[PDB]
Amino acid sequence: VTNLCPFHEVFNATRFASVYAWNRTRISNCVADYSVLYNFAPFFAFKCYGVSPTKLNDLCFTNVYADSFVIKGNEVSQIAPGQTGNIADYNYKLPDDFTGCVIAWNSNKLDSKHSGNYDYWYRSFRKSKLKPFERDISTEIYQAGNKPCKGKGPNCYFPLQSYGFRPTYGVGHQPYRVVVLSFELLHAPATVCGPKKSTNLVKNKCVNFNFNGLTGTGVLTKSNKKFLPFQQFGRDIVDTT
Amino acid sequence: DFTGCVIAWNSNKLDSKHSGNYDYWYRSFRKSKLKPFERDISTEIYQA
Amino acid sequence: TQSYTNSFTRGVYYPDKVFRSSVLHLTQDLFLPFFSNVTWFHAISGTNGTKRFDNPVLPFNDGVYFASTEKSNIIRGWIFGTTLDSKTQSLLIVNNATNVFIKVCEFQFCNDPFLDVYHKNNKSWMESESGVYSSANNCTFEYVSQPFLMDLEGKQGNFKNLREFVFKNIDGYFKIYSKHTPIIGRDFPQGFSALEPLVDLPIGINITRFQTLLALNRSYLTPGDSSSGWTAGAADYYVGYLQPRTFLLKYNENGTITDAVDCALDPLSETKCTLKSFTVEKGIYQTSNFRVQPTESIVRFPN
Amino acid sequence: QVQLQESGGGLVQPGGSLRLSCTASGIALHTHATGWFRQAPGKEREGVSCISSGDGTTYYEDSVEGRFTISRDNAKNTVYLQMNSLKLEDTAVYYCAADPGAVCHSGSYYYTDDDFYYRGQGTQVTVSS
Amino acid sequence: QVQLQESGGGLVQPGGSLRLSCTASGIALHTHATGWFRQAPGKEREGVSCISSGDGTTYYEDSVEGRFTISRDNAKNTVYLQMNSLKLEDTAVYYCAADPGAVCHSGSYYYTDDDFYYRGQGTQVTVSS
């Protein structure tokens, strides 16, 4: 498999969206370029909460989910399983077995303007807590009182809240660019792979060989045996390779 | 291939005090796994 | 429209990846047995606006063999799935003109396919009238590849092509085995063909029922009868059911399968399965053992 | 979309007291940060008080010290400014404005002049003998 | 031999944020259960949090729950604190300390008073400038 996925263009966007409709990118059938550590989507925080991230290279990757959000600085550590909050539970919950790398830039020079930015919209009121990895887009006025919310009035609160940033605001209210590379498995769907090192072939010598999981010892010689294009292995009487 | 016996008992009363008994040192860094029935004593810095 | 015919030497496959030459090999596998009955299902309600009921529901136990003799491309696709409702996902092997989309998706409703009223000879064109579903639920694995049904042209009369196929679900793993061979006016041509695979898929969903898809707007050169059972008819859709049999396969020195015999059809089939040969010399050969099975079982305990 | 309505005012005498109320219809208080700004005739607009999104953390100006109390009620979604010991130079028109986030005093940023998103019409408070 | 130095502190404002870091000059992390202690002036030293020797088991106190968090990185060999929603009476001298083995909430034994073996120099943290 000789294919390369350009990771670098995926992670940065021209304009980041709101909480309501982000973008989810799935990556497969490509060489695992996770040496983009420290200079792209994994960087400064380097908070790979995955269970043994180096041993995840052995558990050969079947899907990669890449995401890029922008969240305020008061709740950077809120992206972890088991934590509560209105901006945590009613926006994005994580399952208890999250395996991946979730890393946050101090985005103060590109997500803040002198006139103020109003392109990031959040919720603080919802009917109930949602299932993890789910999104709601529909904008409806919730019923937060005895009065029926059929009109725009008191006890009927809009759920949309647009955060505001400038370079003059202090740390904690500044926007942070949080990028997620998550490598989990749904029910271990062992479908596609990548890491597969191959030594150079050697002929006419007594060597050990391993071809597609078949191990053995002997001498490999070119010959006039012909295979129809389905068949891969060869075998004879008494069932020896 | 061990032919022998293992004997163990709780000692909370001669090997423990309120500030902590620190006379028992348990080495956790070594270049390679020990041979059977073998000790290393030497104190040299282990860089990871 | 359920006439039965016997299948002569059809349904012999390549069970594995390995190359063999000039050997005689015994395989215990899910095969279609020799001289077994197969079901002909017809399709004649072309002009009527009601549903034809010509695509029944078949209970898909341990693999299905399918065959067709049609010059045109009326046969396009197959539906698999236990319930075919919104509860579970369903598999489609739908074919367009030059590509195949295989989708494992949940579908709430499967009402009816599109049905025309007019004649195919008047309007011999099919332009965007294939709509079966309206809602797609949470689903993955929308695989896309080359067409299964290679449009091999048939001209000059009495040259109609044969499409042989078997579908197999083993441990959440779906295998399509297929080959296209040109034949003559025999419905089941007496002869042998080493019958190749095409594709393998990881699915992970058990399949209980399946169903076939036709361009059911208009159909021609289709005869049928109202009689059911042991009768005869002309349908050009052949369905057989596999069984776990043991076969003796003959591998050619060139590398292909050239003949196969059963080991449970005939007594001399048992002799040539025990002797590992296709030619049996004159004599007496002991093949197996007989014993009388008990008719029923009794239990007797005291007072 | 979202409107802010002010109430109160009248003819107060020096030594008296008055209470302004600012009611938001659409947006939610105790998640928004609201503040009061005033404008005297012949002058330029200057803030009075502010309260942030988190709890009831109050902020105040230099000439506002000790006389003016700010309180927010989340039941009626209305913020209250209580005026005590009004002097003769306090005749102005008062505006309430809301700005999402804990906007007032976030690092190197005070609530100087007006950059708030949501506005109102204003109520005139005059004081004289 | 083993020193536990602290970096951070200074002058902040209420509702702000600040970062604490304790890099162990001697024995590493992920083998010793470390903790943090603070001292209000005129008051006794009381701990705020721990993290265990194994995995990321995390504890807090009642008056600081939810607002403050702890995390560590073994490559830099340090422990990190993120101060969120700073209020008035948190003004304290913050210490970092350690003890071998999982000692914070170990059986019927919580991290009560001062039982750790290592001590640090400490940094000052003040609020409401």
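Easy rule for this one: first residue shown is 1, then count along the chain.
For all residues, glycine too, the Cβ spot is worked out from N, Cα and C.
Mutagenesis annotation in Swiss-Prot: C:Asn95 to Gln (Swiss-Prot position 121), described as Partial loss of biliverdin affinity; the structure shown retains the original residue. Look at C:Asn95 (mutagenesis position): DSSP puts it in a strand. Listed in sequence order, C:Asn73, C:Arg76, C:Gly77, C:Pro147, C:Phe148, C:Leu149 are the same-chain residues six or more apart from C:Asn95 (mutagenesis position) with CB atoms under 8 A from its CB.
For C:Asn206 to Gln (Swiss-Prot position 234), Swiss-Prot lists a mutagenesis experiment annotated as follows: Increased resistance to neutralizing antibodies. A 10 Å cutoff on Cβ-Cβ distances gives C:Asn206 (mutagenesis position) a total of 10 other Cβ atoms nearby, all chains included. Reduced to three states, the DSSP call for C:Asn206 (mutagenesis position) is coil.
For the natural variant C:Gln28 to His (Swiss-Prot position 52), the note given by Swiss-Prot reads: In strain: Omicron/EG.5.1. A strand conformation is recorded for C:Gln28 (variant position) in the three-state DSSP classification. Of all Cβ atoms in the protein chains displayed, 11 besides its own lie within 10 Å of the Cβ of C:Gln28 (variant position).
In sequence order, C:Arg52, C:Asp54, C:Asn55, C:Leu214, C:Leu216, C:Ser219, C:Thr222, C:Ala235, C:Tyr237 are the residues near C:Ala43 (variant position), counting only same-chain partners six or more apart with C-beta under 8 A. Among the sequence features in Swiss-Prot, the natural variant C:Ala43 to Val (Swiss-Prot position 67) is noted as follows: In strain: Eta/B.1.525, Omicron/BA.1.
Under 8 Å, Cβ to Cβ, and six or more positions away along its own chain, C:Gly49 (variant position) finds C:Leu115, C:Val117. In the three-state DSSP reading, C:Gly49 (variant position) counts as coil. Quoted from Swiss-Prot, the note attached to the natural variant C:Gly49 to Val (Swiss-Prot position 75) states: In strain: Lambda/C.37.
In Swiss-Prot, a published natural variant is listed as C:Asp54 to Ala (Swiss-Prot position 80), annotated In strain: Beta/B.1.351.
Under its natural variant annotations, Swiss-Prot gives C:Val57 to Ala (Swiss-Prot position 83) the following note: In strain: Omicron/XBB.1.5, Omicron/EG.5.1. C:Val57 (variant position) has a Cβ environment of 11 other Cβ atoms inside 10 Å. When secondary structure is read from DSSP and collapsed to three states, C:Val57 (variant position) falls in the coil class.
Its own atom aside, the Cβ of C:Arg76 (variant position) has 20 Cβ atoms within 10 angstroms in the protein chains shown. C:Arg76 (variant position) carries a strand DSSP state (E or B). Among the natural variants in Swiss-Prot, C:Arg76 to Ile (Swiss-Prot position 102) has the note: In strain: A23.1. The residue drawn here is the original one.
One entry in Swiss-Prot concerns the natural variant C:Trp125 to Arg (Swiss-Prot position 152). Its note says: In strain: Omicron/BA.2.75. Within 10 Å of the C-beta atom of C:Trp125 (variant position) sit 6 other C-beta atoms, taking all shown protein chains into account.
The annotation that Swiss-Prot gives for the naturally occurring variant C:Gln156 to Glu (Swiss-Prot position 183) reads: In strain: Omicron/XBB.1.5, Omicron/EG.5.1. A coil conformation is recorded for C:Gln156 (variant position) in the three-state DSSP classification, outside any helix or strand. Other C-beta atoms found within 10 angstroms of the C-beta of C:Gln156 (variant position) number 5, with every protein chain shown included.
According to DSSP, C:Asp225 (variant position) is assigned to coil rather than to any helix or strand. The natural variant C:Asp225 to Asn (Swiss-Prot position 253) is recorded by Swiss-Prot, whose note states: In strain: Lambda/C.37.
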One of the recorded positions C:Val57, C:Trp125, C:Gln156, C:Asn206 has its Cα closest to the Cα of C:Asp225 (variant position), namely C:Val57
Among the recorded positions listed as C:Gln28, C:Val57, C:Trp125, C:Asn206, the Cα nearest the Cα of C:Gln156 (variant position) belongs to C:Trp125
Here the 10 Å Cβ neighbour count for C:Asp54 (variant position) comes out at 20
C:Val57 (variant position) sits from C:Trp125 (variant position) (Cα to Cα, rounded, in Å) at a distance of 29
Between the C-alpha atoms of C:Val57 (variant position) and C:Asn206 (mutagenesis position), the distance in angstrom, to the nearest integer, is 16
